[PDB]
Amino acid sequence: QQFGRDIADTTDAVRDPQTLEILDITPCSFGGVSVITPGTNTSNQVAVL
Amino acid sequence: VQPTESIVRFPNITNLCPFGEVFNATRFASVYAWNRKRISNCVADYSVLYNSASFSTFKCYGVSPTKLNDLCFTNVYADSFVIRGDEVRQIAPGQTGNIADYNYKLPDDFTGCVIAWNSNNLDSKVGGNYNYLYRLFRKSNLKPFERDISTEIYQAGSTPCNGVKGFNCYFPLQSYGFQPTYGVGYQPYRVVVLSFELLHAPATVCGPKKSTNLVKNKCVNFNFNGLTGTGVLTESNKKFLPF
Amino acid sequence: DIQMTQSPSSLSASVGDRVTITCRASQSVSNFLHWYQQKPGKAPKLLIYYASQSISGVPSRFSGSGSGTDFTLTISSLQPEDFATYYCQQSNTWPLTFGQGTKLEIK
Amino acid sequence: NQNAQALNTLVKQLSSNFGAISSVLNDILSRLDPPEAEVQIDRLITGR
Amino acid sequence: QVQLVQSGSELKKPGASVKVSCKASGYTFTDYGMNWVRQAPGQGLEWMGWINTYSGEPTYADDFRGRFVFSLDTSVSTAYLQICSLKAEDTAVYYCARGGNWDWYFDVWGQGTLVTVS
Amino acid sequence: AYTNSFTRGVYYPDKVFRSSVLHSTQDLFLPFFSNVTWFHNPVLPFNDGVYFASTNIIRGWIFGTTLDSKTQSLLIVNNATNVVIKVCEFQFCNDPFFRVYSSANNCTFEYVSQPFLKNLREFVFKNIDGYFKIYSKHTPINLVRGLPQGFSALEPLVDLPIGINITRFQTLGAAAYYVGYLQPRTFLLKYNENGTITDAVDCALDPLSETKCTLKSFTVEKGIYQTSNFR
Ligand SMILES: *[C@@H]1O[C@H](CO)[C@@H](O[C@@H]2O[C@H](CO)[C@@H](O[C@@H]3O[C@H](CO)[C@@H](O)[C@H](O)[C@@H]3O)[C@H](O)[C@H]2NC(C)=O)[C@H](O)[C@H]1NC(C)=O
Ligand SMILES: *[C@@H]1O[C@H](CO)[C@@H](O)[C@H](O)[C@H]1NC(C)=O
Ligand SMILES: *[C@@H]1O[C@H](CO)[C@@H](O)[C@H](O)[C@H]1NC(C)=O
């Protein structure tokens, strides 16, 4: 093997050139942002989720 | 309700554009120092432009030539230069190369004509016309509509010459050397493109369509300087500021 | 197509004075003028090329100057034996259009 | 609110390009020939 | 010595066809073009056209586009103008000029054929 | 010296009329509550656009790249109640204070416009695709220690299609002026019923303004909303 392959054409693990040491590919941290608000009539203080 | 009346509302600034100044000119400059002329505030006749058979590599991209007279455009940026006889494929959006990348780049969303003739009597001397010029060596890929008029010496390999020409140091501006004994791939092409823009500015420069006096609240098919639509013209109280 | 007029048509001059004559073009000819004479029974002779520079081998009793569409030349020392009709020649746009001519006359 | 908002979305999708050179039909009709303009119309046809 | 020798005074009917000459010697004939001009006697210089000296294509000015033909013969330095089907308004003197492809300042030099038409 | 702009630096995006709607656009704008530079005058960078404010001491403006007659450079002088705009190859002085308008040579454009003008004159200069746009209003003020609170959207007056590389500018016991910078951020604009822009928000400034810009209104209710994604 030269690379490992995950579900639906995404690459999961790759061994490196010049070293042959095994590496894991995990995607970087993502996620949606969300806002808790009491409404602009009451206050502009915002909690961010 | 079908429109029972078609009305034309082009502006009446009836002075003509200087396309004779642009096209019939003695000195078209080089591709490194291509000339820009602003064409505005006039009526422009493109029927004599399309109906002239001296052009051979016309290729107007985005706008068809027959239907070009009846719209009205914001601005004409008349660029003009002289290139080799096989580099008009470089004068096109998308294509990259020497003339396309390092001399003159078109935008990817270019809307305009690539008007050019083949001139072998005018721009070829037996011996070579040596001030028509082009740039090969340059350390920067040009974004579209840029001016590389600088004559800085190019350094390629390791050691900067910085003012002299020598080993691994080539001058960027090299002559064509146009001779009449050359073939059609080496003959001079005098390329004069007309870059337009549809929606960025007030629509000013266009064709000799005769204007029709406006009519009221019956449903009509209007033509207000390039925008065509069907509707009802009614007096309004919307405070339009002068821009 | 460049409708060139030049003024005045027939002007008088005296011996050893300084006279100023103009040639005007309708369109932009911004730095291209050539200046000629016409003696009767003689081919024309060039003086000023590209509206500033003078040709080598002419008597330098004059100079030429100007920019835009307003072009002129000035005789700094006039002599009676010239009496030549001054002709201006554009070289920017085809066709090569000339002027009518300012005829110099002695009293 | 949902019905008027879906109607406003259906109106606002008329100004979308979907890969066209312009989103209004009359301008891309009026400066192009029909045998080159048919696919230019047809992208807006399938998007709308 | 650089000079342009021009043919003698023509005098013919309104409807004949003659051929005046412009023979040059002294300079390189291939390098420079071969401009031409007319003189109405109550008017000034009026250009007609340039001729490339390697092929000889007859391009004209925008006014005199019709019956007027320039015919250059290479390697003998003759630069013949042929006027055909003359009119009564062509009572002009036709000087010859050396006007190049690049420079376009004349130093015009011709003796002048005195073409009188009646 | 540094100070803060409150709600200034807004103008008209697309030279178009809108009424009683809320329009969201993406254009070079001055961000709200950013650090703007206060001067009470060296040469300053133009970069992507400048917001200018001023409060007959205040005179015209120069624009350019090197100011050494190698590149075309704008010069605006309001003299004898007749503004003259030139783009010629001037040489700037070391301390400019007719020497500034000396050696008008190699001119390509010249323009004459109508004249204008305890008062504030806020100007926006922007250069997009070679088009130099000038935005202008006159507004009375009653604050000298800082920039007054309020809203005033700037209307364009004369648009210049010059097309030069622009880098620098300068302004010709004195008065004081403010300099703001423009960034490519998205704005939401409130066009009122009579055609004026009464209020606007900057969408990337606050999560509350992210909710106002995503929800496309200036009033949100209590609850939970999703605006964008953190990566
Ligand atoms: C640039 O120059 C060309 C070359 O002259 C101009 O094209 C037109 O060319 C034709 C013949 O080649 C000429 O038309 C003339 O029209 C009059 C009146 O109809 C007629 O009596 C003549 O016999 C001749 O046919 C003329 O040179 C010119 N037409 C014009 C100027 O109206 C062209 O128009 C010039 N301008 C541009 C923008 O291309
Ligand atoms: C804001 O809230 C107060 C009390 O919660 C209420 O009286 C007021 O009407 C609200 N404002 C609007 C515009 O509804
Ligand atoms: C309505 O238009 C008038 C124009 O006379 C203007 O003075 C007024 O400020 C406008 N109203 C608002 C709320 O902007």
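Using Swiss-Prot numbers, chain D covers 953-1000, in order.
This entry, so its header tells us, was determined using electron microscopy, 3.7 Å.
The backbone N, Cα and C atoms fix where each Cβ goes, and this holds for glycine too.
For the natural variant D:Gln954 to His, the note given in Swiss-Prot is In strain: Omicron/BA.1, Omicron/BA.2, Omicron/BA.2.12.1, Omicron/BA.2.75, Omicron/BA.4, Omicron/BA.5, Omicron/BQ.1.1, Omicron/XBB.1.5, Omicron/EG.5.1. The natural variant D:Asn969 to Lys is recorded by Swiss-Prot, whose note states: In strain: Omicron/BA.1, Omicron/BA.2, Omicron/BA.2.12.1, Omicron/BA.2.75, Omicron/BA.4, Omicron/BA.5, Omicron/BQ.1.1, Omicron/XBB.1.5, Omicron/EG.5.1. Swiss-Prot documents D:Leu981 to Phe as a naturally occurring variant and attaches the note In strain: Omicron/BA.1. Per Swiss-Prot, natural variant D:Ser982 to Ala is noted as: In strain: Alpha/B.1.1.7.
The structure, with features from Swiss-Prot marked on it.
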residue: D:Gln954; record: variant position; contacts (Cβ under 8 Å, 6+ apart): none
residue: D:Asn969; record: variant position; contacts (Cβ under 8 Å, 6+ apart): D:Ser975
residue: D:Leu981; record: variant position; contacts (Cβ under 8 Å, 6+ apart): D:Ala989, D:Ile993
residue: D:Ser982; record: variant position; contacts (Cβ under 8 Å, 6+ apart): none
Looking only at DSSP and grouping its letters into three states, which state does D:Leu981 (variant position) belong to?
helix
DSSP secondary structure for D:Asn969 (variant position), reduced to helix/strand/coil, please.
coil
Run a quick check on D:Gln954, D:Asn969, D:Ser982: which of these variant positions have any Cβ-Cβ distance to chain B under 8 Å?
D:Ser982
